[PDB]
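One structure is given here, and the rest of the page talks about it.
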Number of protein chains: 2
Amino acid sequence: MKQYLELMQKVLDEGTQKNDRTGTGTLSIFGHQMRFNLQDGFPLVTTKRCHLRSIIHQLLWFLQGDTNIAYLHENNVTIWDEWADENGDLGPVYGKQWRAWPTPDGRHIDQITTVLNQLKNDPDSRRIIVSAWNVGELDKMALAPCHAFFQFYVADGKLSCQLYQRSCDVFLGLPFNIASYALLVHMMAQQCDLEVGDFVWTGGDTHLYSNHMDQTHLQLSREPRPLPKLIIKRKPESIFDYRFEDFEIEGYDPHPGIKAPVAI
Amino acid sequence: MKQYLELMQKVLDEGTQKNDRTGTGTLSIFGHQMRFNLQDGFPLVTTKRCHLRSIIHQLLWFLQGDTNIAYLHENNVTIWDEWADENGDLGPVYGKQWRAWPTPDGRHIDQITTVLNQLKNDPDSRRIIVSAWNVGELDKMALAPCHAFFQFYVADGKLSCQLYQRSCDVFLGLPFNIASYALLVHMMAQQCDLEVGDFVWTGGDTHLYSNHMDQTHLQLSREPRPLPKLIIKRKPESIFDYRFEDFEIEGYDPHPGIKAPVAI
Ligand SMILES: C#CCN(Cc1ccc2[nH]c(N)nc(=O)c2c1)c1ccc(C(=O)N[C@@H](CCC(=O)O)C(=O)O)cc1
Ligand SMILES: C#CCN(Cc1ccc2[nH]c(N)nc(=O)c2c1)c1ccc(C(=O)N[C@@H](CCC(=O)O)C(=O)O)cc1
Ligand SMILES: *c1cc(=O)[nH]c(=O)n1[C@H]1C[C@H](O)[C@@H](COP(=O)(O)O)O1
Ligand SMILES: O=c1ccn([C@H]2C[C@H](O)[C@@H](COP(=O)(O)O)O2)c(=O)[nH]1
């Protein structure tokens, strides 16, 4: 996508070499925002083939409030296996925070039902937020949340979403996240009988790892193609009842996949 | 300031009319970002006169862990009175979350001291974050956090900060908020012997209130004057040790004040 390849080049041209936690090295910038008008097409990168199976099962996993990779496993998704403990868990990661944030006094708050009731009952609210950054449980988490925080907005019947991402690996993880949250805005918009608007991505430390340098070069030389269109094939009676079969992506003619090693 | 005045012009050129919680009516855009290089000058608006007494005092109150207005009152700062209860209390807002976020296992996390340890011992961390958005306590808060989350970053011995403001009142609140976080970056950097980098502001619902349209156009007709300079006269043993008197702003000549109503 033009904005995405412009962020790749930006990093390449201005990033500073930093030693990172892995000991691989990064080239990074701090502060970047991208806007994707969703009316114009689905933001799935077309300069490399992106595979939806993982994107979709991971979002449905999250909305279930499940932090154990068994479902993911049962659906052939491997992305979280490195971080999961001895018997499948990640501790209170994304889905537990989304569906059951623990109050200090023992109650649990369901930020996705809150956000649903806010979109139907109070759509002009300036507080339609879901936060995964639970400072009090970060220590029990296999990995601190990368896509930490997000905010919805309604104006002239359209639903927009801004995501704050504290840490971003441009080559591998950024295409994944952009699509994931663009997909949640379409699910969220359908349930609330609403139009889709903008997806705004904002990042903190945005970086390209030293061993993805050739792959970036290879991806930057390809021309972006027309964006696909997402088809949602049936309306559930809740956001919690969507299934993998419900989604279809028409128009996606990508350049071939580029493989690149993960720095863990 | 060029950046601030361009944002106001943008809200005026691209905003949608939206009704707010206080029913006064706003003009809003969703998603903006702007960067202020702190080496260029101290970002206090000059197209209208700002009073620095309250920017410093509120920030020391926050760093104290305080959420009761009495301190602010004896330094006659009345910016928080409209929201405080009978006993001066605001409930667990900024100062309490920053200095003692309550966990579900009995602990409390001092997020400012943690940030300082990270800048000293692990400055390349992508996790140097302070969040006031505590979902399990928002119902005890007198007002939900508008400046909800901020991230620090250290590159070439320069400290930068990125603030995410979920709701922004552009005429009243935003000159207060930019000056407050630029102060904290200078204080942090002084304590850690770092130079100042950039303060990067990102907003969610960024808006102008309807009863502010004339004051905004008045402001916009003015030329920015050269930015002031911040001189700190002491290096306190800790960041919790600063006094009002340790700060001096040099060469600040603003255009006349412009007065305007608060929506409560
Ligand atoms: C992001 C995320 C979830 N994850 C992992 C993952 C890792 C660290 C994290 N760290 C943090 N802070 N939060 C997370 O949500 C998180 C998630 C991913 C893992 C691998 C690939 C990946 O290598 N993609 C390959 C192909 C495989 C595929 O299609 O799945 C590629 O070529 O793109 C993508 C996403
Ligand atoms: C941000 C922030 C902190 N705050 C708290 C705070 C809380 C709720 C809010 N609600 C709304 N609608 N807008 C805000 O800017 C806002 C700000 C402020 C409170 C008042 C003023 C204000 O009226 N100041 C006068 C100056 C005179 C004085 O010192 O009293 C002004 O004309 O600007 C500014 C900031
Ligand atoms: C809140 C906090 C601050 O210091 N600065 C701000 O600009 N605000 C503003 C935003 C909005 O005008 C109002 C809060 O209303 P709501 O909670 O968003 O509904 O104060
Ligand atoms: O949604 C995601 C998930 C992970 N990552 C990457 C960012 C960093 O490369 C790493 C997170 O590690 P720390 O920043 O906590 O060190 O995973 C992303 O870019 N996006």
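Just so you know, the numbers here start at 1 and follow the chain as drawn.
Determined via X-ray crystallography, 2.5 Å.
Every residue, even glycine, has its Cβ placed from backbone N, Cα and C.
Here is what Swiss-Prot records for this protein:
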ACT_SITE  B:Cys146  active site, nucleophile
BINDING   B:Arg21, B:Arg126, B:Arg127, B:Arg166, B:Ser167, B:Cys168, B:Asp169, B:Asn177, B:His207, B:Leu208, B:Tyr209  dUMP binding site
BINDING   B:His51, B:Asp169, B:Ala263  (6R)-5,10-methylene-5,6,7,8-tetrahydrofolate binding site
MUTAGEN   B:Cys50 to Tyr  Shows 0.2% of wild-type catalytic activity, but substrate affinity is not affected
MUTAGEN   B:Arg126 to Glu  Shows 2000-fold decrease in catalytic activity and 600-fold decrease in affinity for dUMP
MUTAGEN   B:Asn177 to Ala  Shows 200-fold decrease in catalytic activity, 20-fold decrease in affinity for dUMP, and 10-fold decrease in affinity for mTHF
From B:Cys50, B:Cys146, B:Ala263, the recorded positions whose CA lies within 10 Å of that of B:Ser167 (dUMP binding site): B:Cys146
Helix, strand or coil at B:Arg21 (dUMP binding site) [DSSP, three-state]: coil
In sequence order, those recorded positions of B:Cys50, B:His51, B:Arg126, B:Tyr209 whose CB lies under 6 Å from ligand 3: none
Recorded positions near chain A, Cβ-Cβ under 8 Å, from B:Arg21, B:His51, B:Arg126, B:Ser167, B:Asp169, B:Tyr209: B:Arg21, B:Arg126, B:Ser167
Close in space, distant in sequence - B:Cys50 (mutagenesis position), Cβ under 8 Å, 6 or more apart: B:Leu44, B:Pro175, B:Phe176, B:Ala179, B:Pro254
Sequence-ordered recorded positions from B:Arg21, B:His51, B:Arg126, B:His207, B:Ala263 with Cβ under 6 Å of an atom of ligand 4: B:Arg126
Close recorded positions near B:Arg21 (dUMP binding site), where close means Cα within 10 Å, chosen from B:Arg126, B:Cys146, B:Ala263: B:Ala263
Same chain, 6+ residues apart, C-beta under 8 Å of the C-beta of B:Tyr209 (dUMP binding site), given in sequence order: B:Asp20, B:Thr24, B:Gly25, B:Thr26, B:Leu27, B:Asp169, B:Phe171, B:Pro261, B:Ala263
Nearest recorded site to B:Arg126 (mutagenesis position) by CA-CA distance, among recorded positions B:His51, B:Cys146, B:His207: B:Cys146
DSSP-derived class (H/G/I helix, E/B strand, else coil) of B:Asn177 (mutagenesis position): helix
Those recorded positions in B:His51, B:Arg126, B:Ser167, B:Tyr209 whose CB falls under 6 A of ligand 2, listed in sequence order: B:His51
Other CB atoms, at most 10 A from the CB of B:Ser167 (dUMP binding site): 23
Most crowded position, judged by CB atoms within 10 A, among B:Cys146, B:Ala263 as recorded positions: B:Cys146
Of B:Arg21, B:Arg126, B:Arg127, B:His207 (the recorded positions), the residue whose Cβ has the fewest other Cβ atoms within 10 Å: B:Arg21
Pairwise Cα distance for B:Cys146 (active site, nucleophile)/B:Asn177 (mutagenesis position) [Å, integer]: 10
Alpha-carbon spacing, B:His51 ((6R)-5,10-methylene-5,6,7,8-tetrahydrofolate binding site) to B:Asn177 (mutagenesis position), which is rounded to whole Å: 13
